[PDB]
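What follows is a short report on a single structure.
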There are 2 protein chains.
Amino acid sequence: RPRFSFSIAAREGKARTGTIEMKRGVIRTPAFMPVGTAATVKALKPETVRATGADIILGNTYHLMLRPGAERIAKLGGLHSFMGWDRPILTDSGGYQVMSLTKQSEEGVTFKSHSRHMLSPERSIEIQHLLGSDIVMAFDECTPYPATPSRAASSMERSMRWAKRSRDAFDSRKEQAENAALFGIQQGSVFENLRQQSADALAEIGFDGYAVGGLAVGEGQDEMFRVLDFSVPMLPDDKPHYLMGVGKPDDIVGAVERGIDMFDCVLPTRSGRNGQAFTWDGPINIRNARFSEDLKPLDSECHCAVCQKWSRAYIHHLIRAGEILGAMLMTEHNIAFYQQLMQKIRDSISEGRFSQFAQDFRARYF
Amino acid sequence: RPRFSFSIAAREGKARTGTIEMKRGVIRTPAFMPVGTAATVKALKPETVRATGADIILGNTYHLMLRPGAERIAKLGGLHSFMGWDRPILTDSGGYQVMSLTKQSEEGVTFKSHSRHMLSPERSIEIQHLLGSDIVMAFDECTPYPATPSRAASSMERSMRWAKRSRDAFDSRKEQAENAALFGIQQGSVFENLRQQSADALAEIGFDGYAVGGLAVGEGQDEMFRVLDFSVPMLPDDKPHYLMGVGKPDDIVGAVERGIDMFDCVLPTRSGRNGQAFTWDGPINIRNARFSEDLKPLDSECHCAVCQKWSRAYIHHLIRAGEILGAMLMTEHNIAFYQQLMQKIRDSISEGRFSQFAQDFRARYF
Ligand SMILES: Nc1nc2ccccc2c(=O)[nH]1
Ligand SMILES: Nc1nc2ccccc2c(=O)[nH]1
Ligand SMILES: [Zn+2]
Ligand SMILES: [Zn+2]
């Protein structure tokens, strides 16, 4: 088990399928990472998360640095033993969440805990180290949407300076540099020239993987794909491409077609508790009266435990009754559905029939 | 597998240990029945409930007749397939919940859904049949606490008339009378003569088991035990004795010492989500700051999955963060703890050392 090794086993167009080997395990790509906000993938035990097929989960730094605190989790042995997940864990830098859920300067960002806090590239990298993150994300400044070329450039340029600092901060910490990986984050809003600048600077600094940031800011899928079309090719081909905050089945398939290898999004979990269930025939709102006496499983083909044991009628009842089990069952199904999606994606690419799979997927889902 | 067969395998004082054989399974007594309010044991999958050691669960008729409706559940195949629990299920008559969570008459009770509804002995028995209940409880009128001798007598006498009606309603339904069992409920508040009257009337009508009702109404454990001391002996010795709504470790041990064979209470589940965890050293509130960095499991001896994988510090974090997993883990532990309690009880009685076990239990728990 090497610190980090990305191998591409097959391609079709811009799409790629392969593996990322790390000390804590192998990550099959394209990969979908279930999101674990506060040291938990909402409503699911780690074993359940793994059982659905996930090889890696995403840990939210923002919430953890606040509660229960990075230093504390390190004192308890790290995020891995703390939450009972022994496989790889990717941690975001926290800057994003801060700018969403404040005084900003070239040194970093200061904010009030919804207490006062300072978060810089150095502190971000240290927090992720304290948590014991396997894939560390560089600390960046997200660019609001819409953004003017000038503003986008300033932010992108600041992010690149911050990327260099993240890099050095990471390399300066022996244990971290030797057991974990560092991903740089491309910015530049929807402007091609900025994206190119960011890509080259990122490549110039050198990272283990490259993320495409600033694309989950309210733009439509059409604009996102347009941006991906010219952005992903700018990134080093032999390293993973990670589309941050992007999920939603059809979004994922389109991004893979454009070269993305990694995904994360709260939709599976959040929508689940909200009553939305993903199926190959598109999403459905289980709370709708039409499911009150529907004995069929959430999805007719899904092989997840939920679809094997319970009906839509029962889950319909639980969600409308505000029952915790409803949240558990919906979330397990959705995450299982997402992993199943990724598996079909990896298989179709390995078999040189991903294009057909994508077409067939869209035809039925919509 | 007979319809109903209670066998006592061992005794020590008033305590008894044995089994109740029913079509859907064997129930080891003394037994604790996890409570499933709205067709679910809050925060737990049926397999998990079973894994903790439960042989039977209690289904709340009240909530089910309202949502999703008895007729509907019968249409979907019954409570068993609806919730994924194929073992025995005991259903309360619903009258209690109505008088708690309204126009009362000799024919029954009318109430407003917190819609208008009528619930009589006949309707109660039919609802439980529609749900597919294995152990049907007679429809009774609970006696408020405190209650005067006159009022207690009127209510007890009405309950006895209602017990006869429940009996006939049950026997008049072929499929139900042949596959399920019927338990009568003793009333009479804290008055010995009324309890005796109720017991004889109940015995006169004849039931498969006898419950001691009206004892979870705010009286202290001292008064409850006093009542149990003279009440339980009045009930037929060769049939199960069920103390309704009574849980809380020390309450259970004391009631077994006084001849009770069956228990149910929401404390395990409700307290769990509230942050209270039961241990052999007494209950603890996991939210307390003293557990923020406690790496030990909820309880040092518990063999439940939660205590094998997660620390008090993690569960402390989840509960304070309002995380669903916290509710899941706390509830699994508590129910597992309750089942472990019952096992130690059954074993000590089988081994003629229940008295010592009770003494040792109290010494440490308190
Ligand atoms: N740090 C960071 N995190 C993100 C998460 C989702 C979408 C976008 C981003 C982004 O641009 N930067
Ligand atoms: N039907 C019924 N249910 C109960 C539940 C808990 C305690 C007491 C009672 C009782 O007396 N009757
Ligand atoms: Zn499913
Ligand atoms: Zn435990």
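Residue numbering in chain A adheres to Swiss-Prot, whereby the residues present occupy positions 11-111, 115-127, 131-382 in order.
Going by what the header records, the deposited coordinates were determined by X-ray crystallography, 2.0 Å.
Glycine too: its Cβ is placed from the backbone N, Cα and C atoms.
The Cβ of A:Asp102 (active site, proton acceptor) has 28 neighbouring Cβ atoms from other residues within 10 Å, across all protein chains displayed. Feature annotation from Swiss-Prot assigns active site, proton acceptor to A:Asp102; the stated evidence is sequence analysis.
The active site, nucleophile annotation in Swiss-Prot covers A:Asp280, and the record cites sequence analysis as its basis. A:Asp280 (mutagenesis position) falls within a strand segment according to DSSP. Packing around A:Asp280 (mutagenesis position) is summarised by its Cβ count: 24 other Cβ atoms lie within 10 angstroms of its Cβ, all protein chains included.
DSSP classifies A:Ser103 (mutagenesis position) as coil under the three-state reduction. Same-chain residues at least 6 positions away in sequence with a Cβ under 8 Å from that of A:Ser103 (mutagenesis position) are, in sequence order, A:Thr71, A:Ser140, A:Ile141, A:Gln144, A:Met153, A:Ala154, A:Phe155, A:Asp156, A:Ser182, A:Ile201. The substrate binding site annotation in Swiss-Prot covers A:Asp102, A:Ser103, A:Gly104, A:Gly105, A:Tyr106, A:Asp156, A:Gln203, A:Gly230.
Annotated Zn(2+) binding site per Swiss-Prot: A:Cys318, A:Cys320, A:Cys323, A:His349, in sequence order, evidence recorded as experimental evidence. The 10 Å shell around the Cβ of A:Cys323 (Zn(2+) binding site) contains 24 further Cβ atoms across the protein chains shown.
Per Swiss-Prot, mutagenesis A:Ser103 to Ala is noted as: Strongly reduces activity.
Here the residue is the original one, but Swiss-Prot notes a mutagenesis experiment at this spot, A:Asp156 to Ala: Abolishes catalytic activity.
The note that Swiss-Prot attaches to the published mutagenesis A:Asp280 to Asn is: Abolishes catalytic activity.
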Residue among binding-site residues A:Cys318, A:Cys320, A:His349 with Cα closest to the Cα of A:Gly105 (substrate binding site): A:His349
Residues within 8 Å of the A:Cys318, A:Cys320, A:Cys323, A:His349 Cβ centre (excluding the Zn(2+) site residues themselves): A:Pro313, A:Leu314, A:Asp315, A:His319, A:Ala321, A:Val322, A:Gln324, A:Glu348, A:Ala352, A:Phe353
Of A:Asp102, A:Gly104, A:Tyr106, A:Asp156, recorded positions neighbouring ligand 1, Cβ under 6 A: A:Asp102, A:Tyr106, A:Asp156
Integer Å distance between the CA atoms belonging to A:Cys320 (Zn(2+) binding site) and A:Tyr106 (substrate binding site): 33
Spatial neighbours of A:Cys320 (Zn(2+) binding site) that are distant in sequence (at least 6 apart) but have CB under 8 A: A:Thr62, A:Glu348, A:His349, A:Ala352, A:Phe353, A:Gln356
Unmodelled stretch of 3 residues - C-alpha distance in Å from A:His127 to A:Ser131: 8
In sequence order, those recorded positions of A:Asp156, A:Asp280, A:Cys323, A:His349 whose CB lies under 6 Å from ligand 3: A:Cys323, A:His349
Rounded inter-Cα distance in Å - A:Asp280 (mutagenesis position), A:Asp102 (active site, proton acceptor): 11
Through-space Cα separation in Å, A:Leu111-A:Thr115, 3-residue segment unmodelled: 11
